[PDB]
Amino acid sequence: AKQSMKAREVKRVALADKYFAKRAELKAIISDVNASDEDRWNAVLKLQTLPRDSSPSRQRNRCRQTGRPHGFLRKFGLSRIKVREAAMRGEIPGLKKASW
Amino acid sequence: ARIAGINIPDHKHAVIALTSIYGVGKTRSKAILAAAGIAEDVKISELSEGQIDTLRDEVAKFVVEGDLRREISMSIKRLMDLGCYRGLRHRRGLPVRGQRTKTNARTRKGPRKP
Amino acid sequence: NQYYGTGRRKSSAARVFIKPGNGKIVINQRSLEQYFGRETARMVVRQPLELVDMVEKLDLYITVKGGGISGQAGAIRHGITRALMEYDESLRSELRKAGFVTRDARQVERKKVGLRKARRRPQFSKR
Amino acid sequence: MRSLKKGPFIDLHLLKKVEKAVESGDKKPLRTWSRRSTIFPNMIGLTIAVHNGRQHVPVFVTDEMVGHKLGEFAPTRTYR
Amino acid sequence: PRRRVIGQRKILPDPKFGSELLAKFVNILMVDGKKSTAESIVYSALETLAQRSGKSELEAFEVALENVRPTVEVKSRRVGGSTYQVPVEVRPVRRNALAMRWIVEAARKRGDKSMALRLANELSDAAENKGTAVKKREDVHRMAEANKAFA
Amino acid sequence: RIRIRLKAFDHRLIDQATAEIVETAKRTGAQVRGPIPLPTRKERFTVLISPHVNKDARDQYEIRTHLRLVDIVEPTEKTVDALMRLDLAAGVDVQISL
RNA sequence: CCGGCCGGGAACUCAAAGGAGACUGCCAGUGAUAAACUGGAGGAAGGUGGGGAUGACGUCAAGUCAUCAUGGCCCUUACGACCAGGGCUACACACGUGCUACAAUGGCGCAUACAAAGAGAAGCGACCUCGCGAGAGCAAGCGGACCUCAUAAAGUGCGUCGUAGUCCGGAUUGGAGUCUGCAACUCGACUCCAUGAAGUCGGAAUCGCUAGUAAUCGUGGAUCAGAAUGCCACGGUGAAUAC
Ligand SMILES: [Mg+2]
Ligand SMILES: [Mg+2]
Ligand SMILES: [Mg+2]
Ligand SMILES: [Mg+2]
Ligand SMILES: [Mg+2]
Ligand SMILES: [Mg+2]
Ligand SMILES: [Mg+2]
Ligand SMILES: [Mg+2]
């Protein structure tokens, strides 16, 4: 889906494991009741210097086969339509038609 | 009896009689009675003047009818003449908490006029 | 020594043991009067016993799990009739003549996609 | 930053920019695209210009406007 | 319906008197499907009905019902530019379950305080042959005579 | 003293693995507890049927996860040696806790 | 230390594998002696027992070129690509689907019974302490019939409110806050104090429902850093009526 947008997702993935797996102290460690001098004020100020790509806030979590932004399913990683196209054919193991 | 502005309602439970004061609701009315040593079930009519006397001064610790309306009007006037967003919304008589005005907001706009 | 019945009315399964003796009923380590309280829940337990008029003859030990008030109370009425089914044999025809033997299989049904609650459709306006 | 536990917020680019201004006082209006930043009492007497989407409008600072975020004083959508 | 004829369900008797007629009364009076409070009103008004006037509690009910059962009711059929309401006799099974609906509905318009006080007052009124339930019964009877030329 | 719990997407396949494991335990000579069926987990999904509107028409799926447990009690030195990679089945999870 | 708490038992509820069962099978009557129909016994179940999945040839050249692919047509220093801010939330009005109510078969306060299904690893988060509260701190347990979400609510027992725009109603607004999140003004959710609007059963008209159904009360899940009165699913109480 509009290959331009697909390239954004992996650019934001690359900058997500690059920083916010290690540069998380500023938003987690230096946030609580400790030395209350400007070092906390440095932590708040320094967190913006990192690029806009934060870990959770800028991941649309789109489908893996078409890159459809909506209708995502976290378990299968496909949209609501590819799941029925990676179908009842038998691609997905143990997933049959439900009737209770 | 007679409290800061006026306490008309006798024949009502004291905890719910002071709620007729512009600034005393239910959690404060409960607090004031306990602070003054008066229970809640006791009716205001049964209260001898040895009790209401302490009630006319307890309310002086909370801003009430005599000044509360002046502050709120002053509070609104500060935003209205400031020129900020919430002043503009007050100026036009529209919702100020940022909600739908497309269909609802009859309470703020007014009665349905074509 | 003991005789048994299950009862399974509306998602509440019981288990009843019937002991010859006087008339006393203990359910889930509580007395009959205090566990239910509802007049339609402490007579429906009694209904099988009063019909056969034993009432004061049997000592009952009871544990009930799951369900609600009338579901459990109905379940017990089933188990008691099943308990009475065991240690007497000629009583079936009269007991079945007043119910108490049919399981009463009526459960809550699905919600169904497209339906608002379980069978109620949303309001349909043509235009 | 919408909590006392975290502290009042201003952007780094705005924070360093205003510091240079007060070093020389009032000057030409400051053009900024920041609307999410609170207003600090160190820039009272300036005429900073916020960007509402199409143009930069100058907002005059005053002691009263010291707790409101910058974007409050730039109507983003026009009406009648 | 139109194809399948069918019988009626079985009603469990009330826990205090064992009469199915009052077992339906707690069903008609019940709203939101909570028999607990529905039966709480019925016996409360039934008790104060016995002490006020008449004897027993299951007997003062049946005397009251005699003065609200309609013998004949009008069913309307569409013919031409208007409709004619043709009277027809009412079977007994409908008759009982119809009078009770009138009693409850008329006892929801009373000016008394709680439903316990309203229901007993109307029931006592029925045995004395007055009230708003018997007001409807006479009207249904009166309409029959007016349209008995259309029988 | 070691618990073997088996998870699979079909009951017939999970029975093939649990049947040999008691046979191997019987081959150790004695002392098997016998497989016990734990409650089954069922995830139900509801995806839309169309690329577009007609939201009211959907498809409902379900994946089951059948469970077993054998609870080996006596750990012979030949039990541990022989109970590795002898499941003879593909697509069945194995988990052994000491 | 009356807590399944401990030895202990495989009976019981339950878990999940495999079987038995219901077929107009049996009896009477009606029927063209037939198909079948009306009843009777036994049975947990009686006439396709309840529900679900399953949707014939085709109609509307119905919807989707914006899930995806593809015939043509077109832009190709652009109609492609990157970024900051804003809009998708605008409001004299109109329509549709819903939540809350307009109260006494109710409001509030205290105390207390009974569920089912389902979720969890940059996740669910006990315990204890703190804070009036949202929540904060240290922080066990569990990739799970054990650990967490998680105290179910309508109900029941006691007390008060006595028909008032009311101890009903909760919008709107001023102030004070908490949590995610680079960031909460445009435009988040939630908490504390105060204020208390319309509403006292709704014109023509019109919708759903035949049994564990309507009505009524709560819990869960998907999406999801945060953000549903919607969607999907579960159970508790439980009708009236079909001439
Ligand atoms: Mg996101
Ligand atoms: Mg339900
Ligand atoms: Mg689970
Ligand atoms: Mg078929
Ligand atoms: Mg942008
Ligand atoms: Mg929109
Ligand atoms: Mg009014
Ligand atoms: Mg969420």
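Residue numbering for chain E follows Swiss-Prot, covering 2-152 in order.
Backbone N, Cα and C define each Cβ position, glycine as well.
Here the residue is the original one, while Swiss-Prot reports the published mutagenesis E:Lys36 to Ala or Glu with the comment Defective in ribosome assembly. The Cβ of E:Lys36 (mutagenesis position) has 16 neighbouring Cβ atoms from other residues within 10 Å, across all protein chains displayed.
For E:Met116 (mutagenesis position), the Cβ neighbour count at a 10 Å cut-off comes to 20, with all displayed protein chains included. Where Swiss-Prot documents E:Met116 to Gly as a mutagenesis experiment, the accompanying text is: Significantly decreases affinity for its own mRNA.
For the pair E:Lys36 (mutagenesis position) and E:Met116 (mutagenesis position), the C-alpha distance works out to 14 angstrom.
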